[PDB]
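Input: a single structure, listed below in structure tokens.
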Amino acid sequence: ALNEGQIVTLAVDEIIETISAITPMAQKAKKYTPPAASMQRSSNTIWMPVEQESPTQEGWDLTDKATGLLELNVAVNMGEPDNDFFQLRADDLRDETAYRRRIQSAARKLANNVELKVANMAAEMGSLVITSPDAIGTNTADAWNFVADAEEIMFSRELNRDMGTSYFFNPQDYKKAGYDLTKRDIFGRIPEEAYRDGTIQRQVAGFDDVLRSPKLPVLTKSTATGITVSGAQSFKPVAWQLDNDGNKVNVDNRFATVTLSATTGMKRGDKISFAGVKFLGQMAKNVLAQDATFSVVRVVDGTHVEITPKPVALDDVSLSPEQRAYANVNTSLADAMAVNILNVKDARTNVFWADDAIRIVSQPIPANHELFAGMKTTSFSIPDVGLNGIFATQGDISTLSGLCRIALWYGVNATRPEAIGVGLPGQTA
Amino acid sequence: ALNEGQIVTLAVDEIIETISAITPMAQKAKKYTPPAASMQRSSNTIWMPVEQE
């Protein structure tokens, strides 16, 4: 018919969208931008006051019975900056339509990495642990128990939850839990923005949002066995302590260090509990039926480990009233009580917290300073999470090519590890 | 007593000035700048005649 010249056309305006950009865990995290000038001199660390607990007395006569003050603190820091980096020759900037889409893809990938870091931090530094011997969906009310006792421990612990509470399922375990959870559903329809954002149910066992995150990591089993505490150790809630010079250095309210008989199988992020040690009500110091659980922050030696919440015994006789106000454990660690390992199987984690337990510390990169003259630098907002990064370009004459860097500096911090919790199904070994 | 977070303060405004150097010899010695374009073609050298005897 009509034989004429052929063309190949690209749709300028229609981009096939792939890869979702949901960040349910990062949006429940709080963002903090400290003053950068002081952050530079403070090694990218700032200390945050913890709300202080007050001892109270009863009666008319309190002669010689006043208490001092005790304010504890936690420290937040940063990590290495995350960034995207690509190069282009001069002739490739004639069209400048793949360049812009690469900038957008970089923004989305950086947000994705932030979300991944938040999820992994939560899994690694979560104190409350709930365990089911079999997989979710076995027995009768495995899912209900699995979610409801997590809520129950976070509730009876009387931890702050005014910002709300969130349960994050991994998708594969929610596939088995939702069958039972949907039948026992109070709340109604979810707003469509929230439903597409990740939250699948609301007000489940009095637990606000129940979400579903595909970035929850897999928690490897602990290989350690036959571990007992070596010597009687009591911990005291202090704000500071002296050093060899005799100077007062701040002490983190979390991060207790204990001495164990052996520290071989255990690695950062496993879950332990001590025999006979129970959680305590935070306001009314009552002995909850649930055994106190800890997650190890790191392993320092073959006999010493650092665990997330300080076990501050109520019956400790040497604690002051100011100190005893912070007791979270019924009794201290005896001479030799067995340490119960709680990572017995490699199970993908379910994470829950009280919102704002995780803090995201962000900082600017002043590459717009006069020290940086050959490079073109501008602010770069990643609005999906809420972190401002940096966008920099610099080309060289010998190749007629330029480099594009999109750097984002942030830190993920678990300021209330006692409020982060990890649910582990099918733990039997 | 009051147990609280400890800070480390640094007073950037107040600087402990320690050294003050004087440079009289370089002020007494004269400064000359021969034309740069001619200096480049020479080996950064000028020749001056000495008083004749």
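For chain A, we keep the numbers from Swiss-Prot: what you see runs 2-430, in order.
Header entry for method reads electron microscopy, 2.8 Å.
Cβ atoms here come from the backbone N, Cα and C positions, even for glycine.
Long-range Cβ contacts of A:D14 (mutagenesis position) within its own chain (separation 6+, distance under 8 Å) are none. While the structure shown retains the original residue, Swiss-Prot records the mutagenesis experiment A:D14 to A with this note: Impaired phage growth; inability of the mutant capsid protein to interact properly with scaffolding protein.
According to Swiss-Prot, the mutagenesis experiment A:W61 to N or V carries the following note: Drastically decreases capsid stability. Sequence-distant neighbours of A:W61 (mutagenesis position): no residue of the same chain at least 6 apart has a C-beta under 8 Å from its C-beta.
Shown in sequence order, the list is empty: the chain has no residue 6+ apart in sequence with a C-beta less than 8 angstroms from the C-beta of A:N245 (mutagenesis position). For the mutagenesis result A:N245 to A, the note given in Swiss-Prot is Slight decrease in phage production.
Per Swiss-Prot, mutagenesis A:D246 to A is noted as: Lethal. Complete loss of procapsids assembly, assembles as tubes instead. Under the three-state DSSP scheme, A:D246 (mutagenesis position) falls in the coil class.
Using a 10 Å Cβ-Cβ cutoff, A:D246 (mutagenesis position) registers 6 neighbours.
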